[PDB]
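**Q** This is the structure I want to talk about, given as structure tokens.
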Amino acid sequence: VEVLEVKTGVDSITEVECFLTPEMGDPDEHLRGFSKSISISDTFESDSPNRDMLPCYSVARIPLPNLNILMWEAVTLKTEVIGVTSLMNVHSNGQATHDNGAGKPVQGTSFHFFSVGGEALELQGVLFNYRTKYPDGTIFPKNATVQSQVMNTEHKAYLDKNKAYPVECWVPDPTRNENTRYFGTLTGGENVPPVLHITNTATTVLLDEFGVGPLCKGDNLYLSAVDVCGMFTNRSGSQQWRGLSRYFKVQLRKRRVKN
Amino acid sequence: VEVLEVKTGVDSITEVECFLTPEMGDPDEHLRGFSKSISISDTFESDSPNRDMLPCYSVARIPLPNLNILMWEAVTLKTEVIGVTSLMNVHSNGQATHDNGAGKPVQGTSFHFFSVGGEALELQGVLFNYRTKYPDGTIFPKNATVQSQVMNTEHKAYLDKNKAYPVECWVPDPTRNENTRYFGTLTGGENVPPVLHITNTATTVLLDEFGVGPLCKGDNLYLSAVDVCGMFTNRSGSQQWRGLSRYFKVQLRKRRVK
Amino acid sequence: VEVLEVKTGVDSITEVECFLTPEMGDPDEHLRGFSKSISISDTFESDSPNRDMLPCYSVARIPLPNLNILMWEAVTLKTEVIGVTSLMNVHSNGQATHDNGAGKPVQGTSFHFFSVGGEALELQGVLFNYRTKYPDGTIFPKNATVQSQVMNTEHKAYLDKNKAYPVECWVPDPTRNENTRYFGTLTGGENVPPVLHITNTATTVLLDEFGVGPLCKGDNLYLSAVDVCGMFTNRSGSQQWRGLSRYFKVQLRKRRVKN
Amino acid sequence: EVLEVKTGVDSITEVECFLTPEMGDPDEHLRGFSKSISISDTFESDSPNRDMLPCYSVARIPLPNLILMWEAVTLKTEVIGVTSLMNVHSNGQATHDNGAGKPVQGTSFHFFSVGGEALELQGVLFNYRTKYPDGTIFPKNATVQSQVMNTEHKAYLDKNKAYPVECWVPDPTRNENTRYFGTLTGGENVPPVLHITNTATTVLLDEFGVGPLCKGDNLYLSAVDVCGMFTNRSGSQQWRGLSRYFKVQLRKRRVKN
Amino acid sequence: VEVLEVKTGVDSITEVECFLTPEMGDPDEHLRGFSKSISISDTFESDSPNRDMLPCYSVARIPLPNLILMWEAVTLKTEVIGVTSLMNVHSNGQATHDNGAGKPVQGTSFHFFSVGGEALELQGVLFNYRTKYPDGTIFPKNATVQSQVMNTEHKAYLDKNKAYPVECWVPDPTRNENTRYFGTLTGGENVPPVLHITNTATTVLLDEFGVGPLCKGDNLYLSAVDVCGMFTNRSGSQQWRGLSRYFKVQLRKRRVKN
């Protein structure tokens, strides 16, 4: 497709604003935003995580004003994690730091990820352990082999459904995603402190080196996120993933395209 | 409101300078700056923190010289935490690092936050545990549901009162706050070290991408802050939040609007 | 060689895109991407690591479109580690963080390295302990002496074979590698947390101060990588290196040279 | 009113010096160290001895006699003797059985300022009931509000070995004629991270291009470099401090009224 | 001396490339790159480290092409050589935990390099002035208690290899006009080595007037310390481990008056 001129004027511009809720597993009616407590398999062969123990990628497909050639072009993003201060609840059934101490805060491995695209985020499967049996209700790499532990090119998918694609199975496919801008950080380690910044003064530019942002096919914008903040440790010592919602504000402009 | 030209001349500028004290809970007459010692509930459902155990957002509404259309526009900010060196008192009823050692310093989860606006900071409620029973004298998310643990759009508030809005319940609402600039960092983790920088040489510009700063409605400037530095651990092992004051210096100019 | 003008026009550019799989040791048919469990010799004298306990440098030689004097010049690189989220599998035969806790994540010493060159990466040998007996099937510093522990200029090699050059024996030779650009970070320490960033928005420019990138001799591009992410600790406490694949995308252009 | 800069060869001068730390110096052998830290039983009974309390360092440096005033334009600065912290073999508590001595580590405060007059201080107390010892200058008439902000506690850094670090900070409402920079890194296990180089310069000019102006032809340099604590074999801990190098370039500036 | 124009032309430029080996103590014929295991004295007064327990500064003086013209050092590429050797976690190390891999090299590090047209000038500072430094080392003489903070008598030149202990000496900031130095001490018993390698990074050696070190007598002085941390053996005893440093220096001919 040939990318031509940007439309100017009052109605040449639109704005998308929303939040994506985390999908941590939600083990019961009181635990939205948490996973089930983590259990450990005896062997690699017997790894069989339940669905409510697996955080999943979040995704929203957002319909844009009909243009039917013109396409909406995503230009700028403002984003942040919503509710960062909730992690200061150090008094709610947590394991004490020491005798008489406060509760341990959420900490340990985190994955913070967001993307803005003109089509679904394209995924590549990579498995820590190829013999893991993934549960019904999840979408996971099929026909896994030992090579799936490093790179098996069969594991291609689209992030096209909520509560479905487990975080541990899937990453953005760097061989694809031409029409998406993605950003992520895994911070591993059992004792890693959450470091969460909030401000309404920071913008991310979504244009590539040619001045072109994601172009929204069929007038749909795709927003994806993961914000696993770390693990909450309850009084018994059991640990659950804790996630938070992510705010998105995307500025878009009309762009003429040919063919 | 349409934003027009900035007024010039000697009388077209003003300066606001002040300290905002922390509101950590102040459990007795000797413990200003501290919270009550932290207790842990045995279940999520029984979480019922006492008021003096909950740090709150600080806020000051500052009257500006009367203009009564001209509005005061906040342009720059100098800010820092005041009393950073007090955290070196490692000899005062603290739990020793090890046998014969010095007292443990203030450490662990911190939240450092400041905002400057031409109206009250707008808040969105998010709850770690939606069944937490928040105490009388605090203002908290009402009609909480399990969805409040991730996002419930009913929980909207204004930071319009001191010693009232618990830090753990509320964040700046990213869907609002057009007329405020806010900045915050949460550093979690039980053993996290305070890293506190001071200088009189650093300035934050409050103008947006169109060159407009917060515009002060009714000639009032709103300053908000949280500076939970971490926890102090006493000899028994009990832990209390410790907070410090924040200095604000704001430069403002007169701006015509229509 | 005298470097002259760059060729222009649509056909003057080409792109290489591939992944390099990690070579961590692969101790059995199920453990691709892992090393063998780490054992410790009683003395420096008795240090004799298994082949499957030693991570190696990865390399790929990529043939480019035939030119002939013109040479392909590597200008830009996009690169990232593939499968960062796999390290969130904290439920598979791991040692618990504490009683009832989740499994320990991959952590500890890491080496992340990549290079792009117009010829094989040039290596210099440096040994932690010169008395280490390196195993059959590996290529290692020969005629080692006590000076090999700091600098022995005899230890020169080319990274010209996979599953061969152990990471711990070899580094890029800074006295050579004129025609390669290399980047690496060793983060040492038992409890170091992996910090892995992913994005499709970041480019590294490969041109030197004179504006000249690697020039591909015989129309071959050389890509090299190491991504030792840390160690996985199983239920017994034994530890194995865990590695991940690395994506490369290289933009090249035709450059005229003389002699 | 601040007018033009004087040019020519003698319109420029340089000040170079070392500021020694004032950590408490508990005996004739322990310069640079505090007394071992003792912990009070309660807040009420907190009564630190003088030699256990690090203080701010200050030097007033006379400039060439000169309305013209010397204007401080640039600063080069670093901690001197960073490598001494590698003495891990001198009466230290072992890291573990048969291990080396523990290095200096834990809470640090690194601070420096350059001004045309004494650094202005604001008092803030961790515990308002702390009894500060004779020989120190501390916040007077302390109340519970002193634990957060009591504006009565104003002072000038005008004496060495006198103003305890834990009691005092630069007063942000004042210090118009000073540039100050500091970092507190708290936490019992914090590692010292100390950079040295003769290639780094700090510009002291404000946004209007004016540096500190030296009243009475005197330049004020202040510092704190508490590097952390040294743990001896018994487990007792003392603050260890190091000297700070200052190189300040000054130029002659004409001023009115 | 007044600094004039840079000479141009093909032969007006030269390059120096070399490696400086670390001098960690080398306690026996198998332990080049290591110090002797660290022993701890009972008291400050009894501190008496053996020579092979003390890492020293490394120095090389490199002769340049014979030339008033002076060679001027303009740029530096440098890195630590053999960073991957620290991945040997299988050779007589102390296990991190039961059944685990050996502990890697970690704890206090000092990484330092300088480039000058004359010997690096040193200032002495002692952790403990009563330390008895061993024969074969060059150390601050006539030490007093003031040597623990600043004794201006302690002046030296880094003019000998395996001689000047790292812990005794630092670059003298009141001198070194004709040298550019850079160093980082990262203390702490468990500090992780973070070691970056690349052939794409250059340090410019010119001062604010655009003048680099000028090589007196046509000699270039390179100095380094790369104590990477401590290696812990099975018994728990710890030894410093160091690595070599690569230097590549570009120089140009500069005319100088008198």
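Numbers in chain E track Swiss-Prot; the residues on display, in order, are 25-91, 100-290.
Heads up, header says this was done by X-ray crystallography, 2.0 Å.
Cβ from N, Cα, C; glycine included.
What Swiss-Prot records for this protein is below:
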type    : residues    : note
VARIANT : E:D66 to H  : In strain: Isolate MAD11-BR
VARIANT : E:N74 to S  : In strain: Isolate NY-1B, Isolate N1 and Isolate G3
VARIANT : E:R75 to K  : In strain: Isolate YI, Isolate TKY-2A, Isolate MAD8-BR, Isolate HER1-BR, Isolate NY-1B, Isolate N1, Isolate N4, Isolate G3, Isolate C1, Isolate CY, Isolate MY, Isolate AIC-1A and Isolate Tokyo-1
VARIANT : E:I113 to L : In strain: Isolate YI, Isolate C1, Isolate AIC-1A and Isolate Tokyo-1
VARIANT : E:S117 to T : In strain: Isolate YI, Isolate TKY-2A, Isolate MAD8-BR, Isolate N4, Isolate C1, Isolate CY, Isolate MY, Isolate AIC-1A and Isolate Tokyo-1
VARIANT : E:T128 to A : In strain: Isolate MAD8-BR, Isolate NY-1B, Isolate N1, Isolate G3 and Isolate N4
VARIANT : E:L158 to V : In strain: Isolate YI, Isolate TKY-2A, Isolate MAD8-BR, Isolate NY-1B, Isolate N1, Isolate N4, Isolate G3, Isolate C1, Isolate CY, Isolate MY, Isolate AIC-1A and Isolate Tokyo-1
VARIANT : E:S267 to L : In strain: Isolate HER1-BR
VARIANT : E:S269 to Y : In strain: Isolate TKY-2A
VARIANT : E:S269 to T : In strain: Isolate YI
**Q** According to DSSP, which kind of secondary structure is E:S117 (variant position) found in, if we only use helix, strand and coil?
**A** helix
**Q** When C-beta separations to chain A are restricted to under 8 angstroms, which of the variant positions E:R75, E:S117, E:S267 qualify?
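**A** Contact set vs A: none.
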**Q** What's the CA to CA span in angstrom from E:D66 (variant position) over to E:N74 (variant position)?
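**A** That comes out at 15 Å between the alpha carbons.
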**Q** What Cα-Cα separation, expressed in whole Å, is found between E:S269 (variant position) and E:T128 (variant position)?
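**A** Computed Cα spacing between E:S269 (variant position) and E:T128 (variant position) is 14 Å.
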**Q** Please report the number of other Cβ atoms within 10 Å of the Cβ of E:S117 (variant position).
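**A** Excluding its own Cβ, the number within 10 Å is 27.
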**Q** When you measure from the Cβ of E:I113 (variant position), which residues in the chain that are at least 6 apart have a Cβ under 8 Å away?
**A** E:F43, E:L275, E:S276, E:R277, E:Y278
**Q** Write down the Cα-Cα distance for E:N74 (variant position) and E:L158 (variant position), rounded and given in Å.
**A** 16
**Q** 10 Å Cβ neighbour count around E:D66 (variant position)?
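**A** If we count other Cβ atoms within 10 Å of E:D66 (variant position), we arrive at 10.
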**Q** How many neighbouring Cβ atoms, not counting its own, are there within 10 Å of the Cβ of E:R75 (variant position)?
**A** 18
**Q** Counting Cβ atoms within 10 Å across all protein chains shown, which of the variant positions E:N74, E:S267, E:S269 comes out on top?
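**A** When each Cβ's neighbours within 10 Å are tallied, E:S269 tops the list.
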**Q** Looking at Cβ-Cβ distances, which residues of the chain lie under 8 angstroms from E:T128 (variant position) while being 6 or more apart from it?
**A** E:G134, E:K135
**Q** Is E:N74 (variant position) helix, strand or coil when read with DSSP?
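**A** Looking at the DSSP assignment, E:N74 (variant position) belongs to neither helix nor strand, so coil.
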**Q** Could you give the Cα-Cα distance between E:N74 (variant position) and E:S117 (variant position), in whole Å?
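**A** E:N74 (variant position) to E:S117 (variant position), Cα-Cα distance: 27 Å.
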**Q** How many Å separate the Cα atoms of E:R75 (variant position) and E:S267 (variant position)?
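**A** Roughly 22 Å, rounded to the nearest whole number.
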**Q** Which variant positions (E:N74, E:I113, E:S117) come close to chain D, taking a Cβ gap under 8 Å as close?
**A** none
**Q** For E:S267 (variant position) and E:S117 (variant position), what Cα-Cα distance in Å is obtained after rounding to a whole number?
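**A** Just about 21 Å between their Cα atoms.
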**Q** Return the whole-number Å distance between the Cα positions of E:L91 and E:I100, the residues flanking a gap of 8 unmodelled residues.
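**A** Computed span over the unmodelled residues is 8 Å.
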**Q** Could you check the variant positions E:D66, E:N74, E:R75, E:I113, E:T128 and tell me which sit with their Cβ under 8 Å of a chain C Cβ?
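**A** It is E:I113, E:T128, listed by sequence.
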